[PDB]
Structure formats: structure tokens, C-alpha cells
Amino acid sequence: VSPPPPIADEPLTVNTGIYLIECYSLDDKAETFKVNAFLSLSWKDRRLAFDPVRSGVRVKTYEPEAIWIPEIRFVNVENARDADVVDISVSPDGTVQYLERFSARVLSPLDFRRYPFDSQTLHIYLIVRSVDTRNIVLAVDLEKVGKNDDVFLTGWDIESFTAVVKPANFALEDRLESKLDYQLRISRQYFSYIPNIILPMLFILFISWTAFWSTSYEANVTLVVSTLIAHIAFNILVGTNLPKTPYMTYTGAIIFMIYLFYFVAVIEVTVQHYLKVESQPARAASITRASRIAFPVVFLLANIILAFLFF
Amino acid sequence: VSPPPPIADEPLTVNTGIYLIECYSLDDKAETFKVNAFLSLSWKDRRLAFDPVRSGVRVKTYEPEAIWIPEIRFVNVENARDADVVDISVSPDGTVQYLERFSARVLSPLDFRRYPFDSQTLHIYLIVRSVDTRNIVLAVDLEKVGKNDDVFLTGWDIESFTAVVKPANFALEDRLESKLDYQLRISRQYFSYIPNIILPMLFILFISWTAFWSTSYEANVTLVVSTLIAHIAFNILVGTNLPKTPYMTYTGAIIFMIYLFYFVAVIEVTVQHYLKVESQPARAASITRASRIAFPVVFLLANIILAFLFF
Amino acid sequence: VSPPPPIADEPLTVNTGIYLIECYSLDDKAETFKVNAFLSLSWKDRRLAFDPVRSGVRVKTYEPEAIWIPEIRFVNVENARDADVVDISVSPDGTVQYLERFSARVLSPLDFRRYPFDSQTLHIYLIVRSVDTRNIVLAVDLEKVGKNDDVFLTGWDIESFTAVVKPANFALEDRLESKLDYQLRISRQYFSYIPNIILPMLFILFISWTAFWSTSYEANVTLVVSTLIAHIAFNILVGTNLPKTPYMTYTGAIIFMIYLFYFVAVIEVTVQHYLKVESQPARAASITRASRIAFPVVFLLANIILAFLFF
Amino acid sequence: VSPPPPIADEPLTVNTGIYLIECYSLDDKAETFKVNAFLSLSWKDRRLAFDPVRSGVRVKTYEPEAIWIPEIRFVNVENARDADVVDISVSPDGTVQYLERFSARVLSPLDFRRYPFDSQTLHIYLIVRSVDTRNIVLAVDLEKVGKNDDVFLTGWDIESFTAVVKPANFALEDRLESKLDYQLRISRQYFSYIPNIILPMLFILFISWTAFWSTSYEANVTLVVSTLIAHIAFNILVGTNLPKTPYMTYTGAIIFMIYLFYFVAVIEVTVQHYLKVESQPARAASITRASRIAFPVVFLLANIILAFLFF
Amino acid sequence: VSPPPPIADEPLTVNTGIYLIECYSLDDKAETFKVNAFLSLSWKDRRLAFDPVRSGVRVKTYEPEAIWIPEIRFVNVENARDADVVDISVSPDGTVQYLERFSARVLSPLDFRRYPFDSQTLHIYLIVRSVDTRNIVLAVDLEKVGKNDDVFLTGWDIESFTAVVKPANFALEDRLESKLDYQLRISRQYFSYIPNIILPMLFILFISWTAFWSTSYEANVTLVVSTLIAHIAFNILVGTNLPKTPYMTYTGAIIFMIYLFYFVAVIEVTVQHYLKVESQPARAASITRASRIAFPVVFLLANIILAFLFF
Ligand SMILES: [Cl-]
Ligand SMILES: [Cl-]
Ligand SMILES: [Cl-]
Ligand SMILES: [Cl-]
Ligand SMILES: [Cl-]
């Protein structure tokens, strides 16, 4: 079986529709998500268009290997989707109404700049390769493009599941292709980050700043160096779930700043001590007293500047 | 082969039954569990209803590709279930008695608020999509809805395996669907948490409070900072098996409180020292003496308030 | 094809035999092991019992889809086994001699109480569901129940592979089932635990007890607190390969005891210091001197009591 | 169906073309990458060359199991590729135009010497084994050798996807083979390494050098030893994503140098202290003062020498 | 189709040959390696031996499901191999020349005693089960037993790929089996271990020995205890890629020795301090001075003794 012939020279319009059933396993590091949905396909095939006079049926149900079915694929997938045909039903005009339930691992990249406050647009690209006798173009039937209310993506708020109605028609290996953009907008649930990651990581850094109210080099060494060890240990605990990005992250910049703040604090502790031992207690005291206001104020402004630059 | 026709306009009732054989691999982070069970299906098909007069058989056993079998699927699954048909037997009225043994990775969310004292309700959603000629509705045969006595879910106490008898009939992509709720109630085995996690994590925090019986800033710095490092290391050891939740956890709140308690203790140690060095030993001593009662009492009340709020 | 009819009312006896080829991947945390073995089945089917007079064959070899074969399954499996039929051969009396090579992930629970000195009994449950016309019962042919000499389970000593000859006949979903218990006895290789885990973990705890020969609170704080950090780090290094058990482990109890011993040592160090500073050096010295004998003696007896209770 | 016969003695030329659709999962440790692409094959088969006079078709579309198709395989693959035939179309001269969409895990080694500034050349080896009647040779159709604009390999910059036009014809197990080299040039995105790995790891090492401005052995011991612990912890945090190489890495050498620099600093701290205690403060002071310039200058030159040797 | 009959009573000799294409993923912990190779099989079947007079062919090429092919399996595999038949060609005498390309996960145990200087012998066991009419025996065609020059096993040097020519004929479940031993000799690339693991781990231990040139108990406590923490952290960093062995490893013994050396050093530090405080400075000094020579000399000899015992 090959494709239905045109009346004139018109291409075959395959009306599409993706309905999300289950959506899960969003791997931040791999920039992949797993989706279990319904794929809806519709096209007219006059060859199987029959008369409600003679035909012993009103709606003719077929098996997938009895009629011509368009080779519809996904662009951004790891391997081909695990699809199970649900129903194929031909209306007397020849209109085929295909439906399958598929599960696929979609490969859509993410923007980690505004992390962990970020929002993403996940993409599902439907494609059809035009054939010898008839050229095939994709379309969006917005009545069969949706999502189940129960759909849950852990740590994210599902905003919308839509499709860019106009297909991307282009040439690929001497044949026309029709690509459709199914967009899934999601926004990260950042509550947990504040009391679980941000606040304990700020407390450890604040502990080091107590060395600006001490003259004991032994106590100061223990303070700044031990908190630096606590910091690294905390970051080990709090995992690492992001890939290596070519760009700079909001969180990326803050972390670097914190490592710089540990280094500067050591320099201060060292400077204060050297002046004190080299009989210059006024300079040693003035530097320590200044640092008490300097370190928090600089930290505050630097975070404000960064926040502004990223948001 | 398509569905049996009605006598009037009545829908086809498919009686269902899930019998748990093996239940395992409950992934807290992924909110998934693996299940190996029996799926029982029963429906009347008059087309294959024959006479115990003529028929050379008493009970007619068939192969799955000889008779019409309803397309029964699971809603909350990763990929389609790995099922192996056990037996199909037609009674001479046409009553089909289908049975298969399946294994599926079910995707049912969890509530981590009362963790590690929590209890869950796992869901297994059976679905049937109604077809062109005949509409299909699901039913519960409570005589074939159960669980094997040996069924073990490591770290959980299996309470019950039941089914919500009334199906959820609704419209989806221009056709009727019939959904059934199979509920698996489980309650976490929290013994281990008390001597393995809770008690050692409380001991490390209690060690820091010994700085309220010392005047040695060097000893106090080592006490509060080193125990903070021990705390983080202990938490690294004791793993992290929960996802990022939009809500706040009982354990989540207590942990944050402990990080705050390390910070407050540092402030005290720093305050006591600054007053002592700035020739105010009475204030330095009164603050330390108060902290001896303050820190445990505040901790006790805060834990009581939290416990009350979560339970 | 359905089952052979009885001469009278006798059930069909299917003689079984499992022969272990490869045995591996014993996951302590998941309580699963992977097995690659031979499954041997034998039953009489008079329908295919032919005469050595006429028959142009002496031993008739068949294809699995030419003759009736009993639906034999495993109870405690994740998914159904990957089996490849090796040989089916019918003797003139009708005796079928079936043989397949299968690989399955078996789900058998473990008792971690006596860990790492423990011994386990792994279970492989063979099952057959009786059918409409003929009831089916399982049997053990002990001549085809064995294991390959080379079979290796890393870190365990394979003691025996046997079968409980009497099957467990019971009712399940209105039909009889015949269950067979194939037991695989294994005993843990505990050598490594003594010099790699037990001894280094005891050395770190012994280091803390040197604070009973010091009067330097700074040295004592560093001793007890730093060794506690070393302890946790060591346990992080030495992994965590056991699940969360409802019961208490021999190793579980010892670990808790060690955390208690770190806490008590801190109390001592704190007590000795407070008395010394509050001008009571005799009490401070008597407590320290006592602890020198107290801490090791109590530890020794407590370990003896626990060892006795678990073994 | 076997191969088309030659007109004379000429071998069958199979024109090839790989078009990258999705490229991902580059495992540095495993030296593997996953690829989803189009495989294009073209050859003349006069047996199916038909006349545009009689033939009721203009372009004859076939099924893969209707015509002879060359056995094309990949050399450096884990398992055989998951390919799905897209289109087979015969032109009247007999020219077959085959196209499939495949996904394979390619096994191409990497050079970690210049890491993390490295560049790689990934290889995809196409092979065809010549047969009894006709010998088969591979060719490159550069019009169907490309990559999708969207193709993204996280942490790498895709430079080019080309093919070495001249095939590698050789003998293997008494038959000719024709191998084609598809090269994928990639260059690592090293930005992240500077502020996330290099700079914090340099700060910790610089902290240790402050012991050259102190005379307190207690402070110096804490400085050099604690920073060494911070260093190791940081490296644990920053993962380990490279295999065990027979050669020496740029990063490999620098790391070893840093461990040597921690050791030398300890020796200095120990030397300075021993001279000071053995009443030689001039030697103790001269060594410390020298080290202030020595340690950074030596480090700078050593890094310059290494950088030169590797780049 | 069943096996070719004998002329007399002779068994069927199946000539074998494994040619390594890709060899990779050697999992030390799992004692498994993945192999992609060519399997060559040859046997005479007179039934298909045809006359170069009548036969319209010179070399008859067949499809696998047209002729009898021996059921050849691998003993030490996880699951059955993923094989794709490359070519089957019958010579006029009846000699069949079979060839397939397979990928399998081989399960061959390892000896970790001499690790990381160890050498292994990997095993690939070919087996054939004799059948009813004809008994089957295996043979080695050494002209088709080899390896591709490009074959790379990361971190290992491939020494040789050979086969034990004499097969292991034995009885298994009432039938004869013929087993062939394909041996793959490999030797570990130990360069990396010296500057990356051995040397940094020796430096940390040498740092602790500086406490033999100090009288400061506070400095000594920090030295020996902090280096012990650095040691454990280093070992965490440097991974753990070996299983739990019943025997003792060369590396295993050295590690235990290092933990003992940390313990003994603490004892010394404690002893020196107690004598010094109990007004015995001569004994305290003699012990410290001795330890300066004792600790390195004992370490040197112990390593020499161990090295001798393992190599
Ligand atoms: Cl697809
Ligand atoms: Cl399903
Ligand atoms: Cl099974
Ligand atoms: Cl391939
Ligand atoms: Cl195999």
C-alpha cells in the first residue's frame, strides 16, 4: 500500500494532536524528560471512502497493516518511541481517524542561567517525510492537543502544553519534511532552595566573619579554614545536579564569590596578624574594624548587582 | 474481530481483578514502585456462546488471537506492562474468563510531610477506551482482588490492597473512557530512624552545647565549628533519599532548625568572648549561664511546636 | 492444543529440575539475585505416544508450538524469565522431555541480623496453574536438580542448591496451584570485614580514649571531636550496602554504641574540665583515671553481651 | 535474493551518507557517545531496472524484504544499531535509493592530555563485507553527509562532521571488507573550569602559603594540614570524570604538583619550628622569608613549563 | 530440519573461530567485560553437498532458516548474545561456512591479589549440546581465531587472544556437551597509580611522622588526627573499584598497615606527652627520638616483606 493520489497536485494534510497522560523523569544533567501520551493522526484517503448505501458498516474499523498509514516520527528522541495503536476508524468520506498511545524519552535542552528560579520550554518535534507520489504536510487539530489534569512533573509547575500551528516545511536529503513544534512550558518550584540550601550555606559564610571580632590568630585560622571545609562538605551534601554550561549561571557566580570571600577573609586574618606581630596594632585594629562593615556590605551589593544582571 | 454487539443499547461490562504476587522497588525520589501481579478480565460475548449439546467441549479454551479481547491499559505507568496471558476460557453463554500475569513500573506520587513517620496510598489506574460499535465500562469482581501473603515491600508495612468499585467514566479525544482506582495502602517502618539517624544527629548537636560550660574561645570555636562539620558529614553518610518538594517536610524543618542552632551557638560564643575581652565579664557570664538552659529549652519547645503542626 | 486427558481422574504430574549455570548480581539493598539456569520439565501425554513399529522415528523431536506444554512460571521474579527452549523429545510411551535455558532476576528477602557473619537461604518458587479439563501438580526429579562446579557468587560461599520435594498445593482465584521451593543456601565471606572495616573503625575510637591521659581541654576537644569526624568519614568511605530493616542488626547496635561512646567521652572531657576550673582537681583527676579502665572494660562487656544476644 | 551480477568483473559501489539528527550522551570515562542519524545507501541493480513504457509506475517503491539490500554495519559499536527503514525507491535504470533512521552507541577513544582544554575527533566506521558472487566497495556521497543545525553535545562545540572519501579496503577472514571513516570534530567548552574548578582550587593552596608569615607552629600545622583536607574534599566535590590513562595528563601533572606543594610546605613549617626550638632563629627566619617568594615563583614557573610541554 | 546423519557412527565436528572486533567495559567490581566479535562455524552436511555439473550455482548461499545450523551457545554470559548472521555459504562437498557478528557481556572472574600490578586471563566458553540422532563435538580453526589491531581495553594491555584446541567433552542432563576455552590475556597499566594514588597517599602518612620532631601535644594531636582524616578523604576521592574478596590483596594489606601506623603514632604522641607531664622527660625524649628512625624503617621493611609475599 502506498499514499492516496491527489485530485489535482495538492499535498496530503495530516492533522496531528498530542494529549499528555503521564509526564515524568526530567533529568537536569541530561536535559531529557520522559513522556507517555496519545498521538492523534487524521487524513483523507478516498480509496477507502465508501458508500453508506452498500457498505455493511457505518464506521469501518481497520488493523494498522490493512491500510496506508503516514510514517510520523519524533525529531528530538533518544531511540524511537514505544507506541501501541489504540484505534483506526474510517468515515464514509475516506477520513481516517488514527490514535496510538506512546512513551518516548525526549531530548530538549535547558537554560540554567536563572537557576534555581528558572523556567523552561520543553519541545516535542513531530516530523513527516514526504514520499515519491504524494508530498505530506502536518497540521494542528487544537481540539486533540491537551494534557491530563493529574500530570505531575516533580519540582516543576506545568504552565501549558501548546503547539505552534504553522509547520516548519523544509528540504532534507532531496525530500520535503514537515516539522511541528509542541511546546511544554514549565517553571521550577524554588521554595526548598531557600531554607535547605541558600540559608545554611549563608550561615557557614557568616560564621567565618566572626574572625573580625577576634585577635586570636589560632581562633581566626580555625574559623575561616574550618568554615571553608564545612562549605565544601555542605555543597557535597547538597549534590550537583547541573551539566557543564558554556555560559555563567546566577548560582555559578554566587558560589565563585563565596570561594573568593573565604580567600579574602584569610588575607585579612593574615594581614591583621602580621601587623600586630610587627608592632602596628592601630593598622591591625583599623583593618579588622573596617572588615566588620566591609565584608557584609560588599557581599550585599555584589549579590544585588548579580541578581540585577541575571533578572 | 471487533466487539460483541448489544441486545439493546447496553454498554459492555468488563469485570476486573488485580491480584498482587510480588511488590517491590519503591523509589522514594522517583515516586515509582514495581509490581508483578495477576490481571483478571471477564465479559460476555454471545458470538462464542455455544451448546453443551452439539459442541465437543464443555469449557472452550482459546488463544488470544482467536477471540476479541478488550484493550485494557494502565494510566500511571512508565512504559506499557510486560504481560503474559495465562488462560482464556469461554463458558457456553459466551462468558470469557481471561487471566494474565503482568509486571509494570507504576508512577504514584507520595506525601513526604510526615516523613519518616509517613503513610502512603499507592494507585493503580485501569482504563478501557470505548469503541465505534460498542461502549465499554469497567467493573470490580472483589473475589479476584487481593494480595499474596508473602508480598514484601522493604521498609514498609502493607496495610491493604483494595479497589474503588465505582469507575470514573469520562470523555477523552471524542470517546468514552472507564477508569478504575486500585489503592495500595502502605505505612513506613520508622524504627531504624531513631537509633541510626535521629539519636546520633542529636548527640553531635548536644556536643556543641558544651561550649556553654567553657570560657576558652579556642575550645568553643573548635566545639561549635567541628560539630557543624560532623553534622554535615553525618547527613552525607545518612544519604538523601527524598525529592525536591514544593511544600515543607517535618524532617525538612527540623534540619533547618539544627543549622540555625549551630549559627546561634557561634553568635553566643562570639558574644561571650567579645564582652570578656571588652572587660564586661558579668554580661559574658550571664549570657553563657542563660544559654545552658535557653538552648535545650528552646530546642525542646520548637520540636514540640513543629511535631504538633505536622501531626 | 489443550492438556492430555486422565485415564481416571488423576492429576498431571510435571517433574521439574533446575540446574544452575551462572549465578551472580546479589544486591543486598534490593534483596535480589540474578540467575542463569536450565529448567527441566517432564510429563506423559498419551496423545503423542506412538508405536516403534509404524513410526519412522525412534525418539520424536518437536517444536514448542506443535505440542501442548505446561505454563510453568516463577513466583518471586521481577519480570518474566528470558527462556530459550533447548530441546523437546517425545518417547514412544508419550513421555515428553522438555528443556530450556532461562535467565531471571529473583526477589528473595535477606536476614541482616547476624551481618557481616550472616548466612542466607535464597528461594526460587516454581508454580503451575491447574486448567479446566486437567489439574496440574509439580514434582522434583533430584537427578536434574544441581549446580555447575564453576558457579560463583562474589563474597559468598555457595553451600547447597536443593528443592523441597513436597509441593505446596493451594487454591488461588478459583483454581489450584502447585508451588515448589528451590532453596539456595549461601554463607557470607567475612574475612575482609576484620582488617578493612572493623579494625580501622576500632582504632579511631581507641584514639579518642587517649583524652583520659591528658588535662589539656584544647587537646581533648580536638581528640574526641576530630575522631568523631574521622569515624563518620570512615563510614562514608566503607559505603552503606544494607536496606532499612524493621528489626535491629548486630552491626546496627555496635554502630549506635560507638556514637554513644563518642558522646560519653565528650561528657567526661567536659566534666573533667569544669571540675578542674571550679577548683576540684581531685574529682577531675579521679574521673579521668577511672575512665581509663571504665571506657575499655564497659566497651568489651557491651560487645560480649551484644555478640551473645545475636549469636 | 543474492547480489546483482557484474557487466564485466567490476565491484558493486554502495554510495553512503550519514546525516546527524541527534547527538548526545558523551561519556568521558567510557569513551562512548550516542548518535541518532540517517543512513543513506545507493547502488545500481539492473535486475530491477524497468521500462517507463510498460511499467505502471514511474518510481517503484519497495519493502526491504522484496529486494536485495547490502549488509552494512558499524565497526566501533557496543551492540548493533536500532534502525528503522524510512524509504526504498528504485529508479528505472535500477538505481536503488535506500534510507533508514538509526540510533547507535559509538565507541570512539579520547585523548585526555590537554584536558580540560582538549579537542576530540570522534569516529563512526561504516563497513560492508564482500560476498561470494560480487565484491562490495563503499563510497561517499558528500551531498547526504551532514548534520542538523540544532545538534547539541553538552559541554562541547561541534566543529565538523565529515567523511574520509577514500575507503579502507582490506582482507578479513578470507573476504574483502570496505571501511569508511566518518569523523566528528568536537572542542571542549572550558569556561566553567576557570571560576568553578581552577580558581577555588588555587585559593585553598594559596591559604596554606600564609604559614610563611606566621611563627605559631600550632597555627601553621592547622593551616597546611586543614587546607590539604579542604583540597581533597574540593576534588571529591568537583567529581572525577576521566578514565585511567597510560599517559600523563596536563591536569594530572598539576594535581600531583599541588600534593607535592602541600608536602613541601609541611617540611618548611617543621624545619622553621625545629630550628626555632633548637635556638637558631636566624636560619628559621631566613627559610620562612625565602619561602614567601620561593613557593609562588617555583609554582608559577612549574605551571609555565608544564603548560609549554602540553601545549 | 534435523542434523546430518553419520557415514558410520562418527560425531559431527563443528570447527569454531572467534575474531575480536571491539572489546570494552571491563567492570572490575562485577568481574564482567563486554565483547563484540565474529563467530565462525564450519561443518559438513552431505545432504546439501551438490554436483558442480547440474547445480546452477558454484557456491550456494543460504538463509539461516533454510538449512540445519548447530545450536552454539556461550556458558559464562549474563543473557544470550545479540548475534546477526553475516553469511552462510555451502561448498559442493556439503561444507557449510557460517559467520555471524555477536555482542555479549561475558562473566569471567578476576584475581585481585597483585592489584594494581595484576594480570588477568579472561575466558569465553563456547558450548554445543549433542542431539538425539547425532552427537556434536567442537574444534578450533586457528586461521579464524584472532583480534583486530585497533581493539582497545582502557587501562589494560591486551597480551593475546587464543583458544585451548582440545575441547572439554562431558555429560550434562543425560546428553553430551563440547566446551571450548577462548582465553584473553590482559595486563593492567599501573603507571597512573604511582603519581596519582601511591605517592599522595604516602605524603599524607609522612606528614604525620613530623610529630616525632615536636613536643607540643596540641600540634601533635592536630598532626596525627588531621592527617588520618586527610587519608580517609583521599581514599574516598580515589574511589573504591574492587569487590569484597575472600583472600587478602597486596593493596588491601598496605592500607590496613597505614591505619595501624596512624594508631601507633597516636600511642607514641600520647606516651611522649604522659611521660613529659609525669616528670620523665628523658623517657619521653628517647621514645620520640627512636620513633624518628623506627616508624620509617619498620614501614620500609614491612612493605618489602609484603611485596615479597605477593610477588
Ligand atoms: Cl519516533
Ligand atoms: Cl499498560
Ligand atoms: Cl516467570
Ligand atoms: Cl551495526
Ligand atoms: Cl549465548
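Heads up, chain A uses Swiss-Prot numbers, so what you see runs 47-357.
Method on record in the header is X-ray crystallography, 3.2 Å.
Cβ atoms here come from the backbone N, Cα and C positions, even for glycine.
As recorded in Swiss-Prot:
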- A:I244 to Y: Marked gain of function, with a ten-fold shift of the proton dose-response curve towards lower concentrations (MUTAGEN)
- A:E264 to A: Decreases cation selectivity. Decreases the binding affinity of TEA and TBA. Nearly abolishes block by Cd(2+) (MUTAGEN)
- A:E264 to Q or D: Decreases binding affinity of TBA (MUTAGEN)
- A:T268 to A: Increases the binding affinity of TBA. Weakens block by Cd(2+) (MUTAGEN)
- A:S272 to A: Increases the binding affinity of TBA (MUTAGEN)
- A:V284 to M: Displays an increased sensitivity to propofol but not to desflurane (MUTAGEN)
- A:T297 to A: Marked gain of function, with a ten-fold shift of the proton dose-response curve towards lower concentrations. Also shows slower apparent rate constants for activation and deactivation. Displays an increased sensitivity to propofol but a decreased sensitivity to desflurane (MUTAGEN)
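This view paints the features noted in Swiss-Prot onto the structure.
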residue	record	CB count, 10 Å
A:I244	mutagenesis position	16
A:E264	mutagenesis position	20
A:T268	mutagenesis position	24
A:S272	mutagenesis position	24
A:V284	mutagenesis position	18
A:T297	mutagenesis position	21
Inset, instruction - Rounded to the nearest Å, what's the C-alpha distance separating A:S272 (mutagenesis position) and A:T297 (mutagenesis position)? Just drop the number here, would you? - result: 23
Inset, instruction - Spatially speaking, which of the mutagenesis positions A:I244, A:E264, A:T268, A:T297 is closest to A:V284 (mutagenesis position)? Use C-alpha to C-alpha, please. - result: A:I244
Inset, instruction - From the mutagenesis positions listed here (A:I244, A:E264, A:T268, A:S272, A:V284, A:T297), select those whose CB sits under 6 A from an atom of ligand 4. - result: none
Inset, instruction - Return one of helix, strand or coil for A:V284 (mutagenesis position), based on DSSP. - result: coil
Inset, instruction - Out of A:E264, A:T268, A:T297, point to the one nearest A:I244 (mutagenesis position) in space (Cα versus Cα); all of them are mutagenesis positions in the record. - result: A:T297
Inset, instruction - Under 8 Å, Cβ to Cβ, against chain D: pull out the ones among the mutagenesis positions A:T268, A:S272, A:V284, A:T297 that qualify, in sequence order. - result: A:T268, A:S272
Legend entry - Against chain B, in sequence order - mutagenesis positions A:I244, A:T268, A:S272, A:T297 with Cβ under 8 Å: A:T268, A:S272
Legend entry - Between A:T297 (mutagenesis position) and A:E264 (mutagenesis position): CA-CA distance (Å): 32
Inset, instruction - Whole-number Å only: compute the distance from the Cα of A:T297 (mutagenesis position) to the Cα of A:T268 (mutagenesis position). - result: 27
